Amino acid sequence: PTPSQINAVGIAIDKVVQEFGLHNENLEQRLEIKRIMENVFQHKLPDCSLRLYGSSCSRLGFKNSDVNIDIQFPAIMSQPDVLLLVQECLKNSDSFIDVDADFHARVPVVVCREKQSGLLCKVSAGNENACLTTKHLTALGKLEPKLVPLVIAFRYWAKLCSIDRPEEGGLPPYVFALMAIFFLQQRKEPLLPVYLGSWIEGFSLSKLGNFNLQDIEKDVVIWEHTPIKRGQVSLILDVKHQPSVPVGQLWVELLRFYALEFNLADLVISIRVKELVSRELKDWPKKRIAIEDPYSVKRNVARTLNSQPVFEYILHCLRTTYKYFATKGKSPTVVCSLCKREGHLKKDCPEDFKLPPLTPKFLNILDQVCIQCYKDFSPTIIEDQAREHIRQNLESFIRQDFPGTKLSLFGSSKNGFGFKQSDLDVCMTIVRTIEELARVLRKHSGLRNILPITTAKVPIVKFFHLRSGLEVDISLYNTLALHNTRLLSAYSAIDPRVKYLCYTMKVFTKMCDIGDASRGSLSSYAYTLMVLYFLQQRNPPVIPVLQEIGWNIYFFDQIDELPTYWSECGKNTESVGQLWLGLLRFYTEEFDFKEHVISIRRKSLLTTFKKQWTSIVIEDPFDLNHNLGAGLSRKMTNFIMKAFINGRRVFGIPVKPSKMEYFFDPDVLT
RNA sequence: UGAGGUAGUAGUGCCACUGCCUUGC
Ligand SMILES: O=c1ccn([C@@H]2O[C@H](CO[P@](=O)(S)OP(=O)(O)OP(=O)(O)O)[C@@H](O)[C@H]2O)c(=O)[nH]1
């Protein structure tokens, strides 16, 4: 390069800081809004304290950039409740407006805005790594005047190039500041040292994971090793001879190093040691950019980038900006929710979702269809006898190898809703034990096909019985499911309408082929939970919450005397078909699974963030942490919701070889 | 002795496989 053009570029690099960049008055205004927020939270959050973090304290962003504030709540306080009460305080307070919930984001945040300052603000909890890295960045910038303009210019280039937005597939701006400081560290005649010195005793490349950086104290970087060895490293080496090149030289060197000298798809841009760390050493993908935060040695901050076309776009932008300084003419390959595909912007995607008046004759037809389906699919006495007989035969055969073994029936067949053409599930009581059970099952001649699974959520052995022609699965010492199905059996016994509606829902799910657990779709347990939730959420209470009328297994179990403990007894007067149509309408519309969880444990609605399941969700009433949709993909969720809306459409519209076949038709519903 | 994410494989959306794993009541 040339010094004259370097100074010319530095003029603009400083101007971009002066205009559309943080300046002392802007920092003072940010401090003032922080004091105002402290005043707002004075009475409600005296124990807790507020911290200024992010671009607001880094001075590496822009005036438009949001105001990031952190809630350093004490140990007793928890992030969910603290953030929720913060949002409530923001809502009630008149200073701020348009207070909303942004909990869906990757980082738990609350969005706010002041009608006076007119600046977007975001309140977070925890996230001490971001605060630490921002503090380090601002300390280095204050120590080195060249760093701040360079990082500001990188941020502005990212914003103009559309890579700033994480949703659009671009990498976070903080990672760009980390890239800039990494370049400052690596380049020849480095201005700054690394905080992990190879000269320190007991240091090796394979030990990099053990080493970590805690925080900067007294302008000295503190790092710990996991006896414990700690070595203090000064931020600036005691060197009086350093390059005097303007900031434009640093910017051009950054562009040269990143565009040409460095292979973004070969090594990791992480500031841990001087030695160039190979990708295979720390076991990271070589496809896309990989970076590790200095204070987080087990996090890939570049996970936002997941599209090779985006990588090519970024590389082309780097090359063209380097050529210009030695940004336009193309559109970004925006990544979105739908299978990481371009499609339509992440905001709206095809996968994301959202008649004549009802007549007595159509309602009667619907009730007739529901009751007919129940009666036809109701397990016959002979069918129940056959089921218990095959279970008894299996138990007797097993007793030969495992004396004193108890084999219990659970689910639809016993202590639950009956059904036909439904797989049989049983529980065993007394990874090697499941293997022995599978082996002894293989020894049997009756059952021929056995498919054991020990890596599933629950160990299981499933096989097909020829004599009864039934798919029988056995779980190992699983007693939670017994109580789970007993609760629903009691619910059904309370009112016949519950049983009718659950039978109808099971028929619909089985006909629509969305009730196969092994394929990843929600099991019939989830659909029973959903129908029970609708039962409890009806404007009149059809069934009171038996619960709250190594987890809680206590709930009301007295069918006869429910009215005494249930003030609103017999309040609902709707028909079975009316209940089914209402459930379909409620789930298709007027309900959202993103901000709510399908839980029948308590009457009060439970928000998703309380369970921390940011990304349909169904909560097992007995196992709060367990989620039925954890192993469910987005595609299957959208298929299930499409099936539900199709069922709502077919059932809602009145119409004037059998009535059963007209409804629950797999072709019509799919 | 199966559905989804992650590196790779010769012919050329060309596609089926193969190394590991959360998920396969
Ligand atoms: O995540 C879970 C937790 C529990 N269960 C357990 O599944 C049971 C309900 O089982 P179903 O969903 S009517 O399956 P079916 O084929 O209709 O009858 P089956 O029971 O397999 O003989 C019920 O006891 C519940 O506790 C799951 O299937 N998935």
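Note that the numbers count up from 1, one per residue, in the order the chain is shown.
Structure method, as recorded: electron microscopy, 3.8 Å.
Every residue gets a Cβ built from N, Cα and C, even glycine.
Database features (Swiss-Prot):
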type	residues	note
DOMAIN	A:247-296	domain 'PAP-associated 1'
BINDING	A:412-415, A:422-425, A:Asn484, A:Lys506, A:524-528, A:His626	UTP binding site
BINDING	A:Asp423, A:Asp425	Mg(2+) binding site
MUTAGEN	A:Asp425 to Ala (Swiss-Prot position 1060)	Abolishes inhibition of LIRE1 retrotransposition
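Projection of Swiss-Prot feature records onto the structure.
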residue	record	contacts (Cβ under 8 Å, 6+ apart)
A:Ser412	UTP binding site	A:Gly418, A:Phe419, A:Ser422, A:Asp425, A:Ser524
A:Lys414	UTP binding site	A:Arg387, A:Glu388
A:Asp423	Mg(2+) binding site	A:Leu470, A:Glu471, A:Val472, A:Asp473
A:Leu424	UTP binding site	A:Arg387, A:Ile390, A:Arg391, A:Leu409, A:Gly411, A:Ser413, A:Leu470, A:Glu471, A:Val472, A:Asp473
A:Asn484	UTP binding site	A:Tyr525, A:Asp620, A:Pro621, A:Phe622
A:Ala526	UTP binding site	A:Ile598, A:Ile618, A:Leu628, A:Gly629
A:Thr528	UTP binding site	A:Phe417, A:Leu488, A:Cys502, A:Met505, A:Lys506
In three-state DSSP terms, the structure that A:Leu424 (UTP binding site) belongs to: strand
Look at each of the binding-site residues, A:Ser422, A:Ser524, and point out the one with the fewest other Cβ atoms around it within 10 Å. A:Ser422
Sort A:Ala526 (UTP binding site) into helix, strand or coil using the DSSP assignment. helix
Checking the recorded positions A:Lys414, A:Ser422, A:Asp423, A:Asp425, A:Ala526 against ligand 1, those whose Cβ falls under 6 Å of one of its atoms come out as A:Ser422, A:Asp423, A:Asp425
When you measure from the Cβ of A:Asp425 (mutagenesis position), how many other Cβ atoms are you left with inside 10 Å? 24
What kind of secondary structure is A:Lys414 (UTP binding site) part of, going by DSSP in three states? coil
Mind tallying the domain 'PAP-associated 1' (A:247-296) by DSSP state, helix then strand then coil? 19 helix, 2 strand, 29 coil
In this deposited model, 2 residues are left out between A:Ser615 and A:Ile616; how far apart are their Cα atoms, in Å? 8
Through-space Cα separation in Å, A:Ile430-A:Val431, 11-residue segment unmodelled: 15
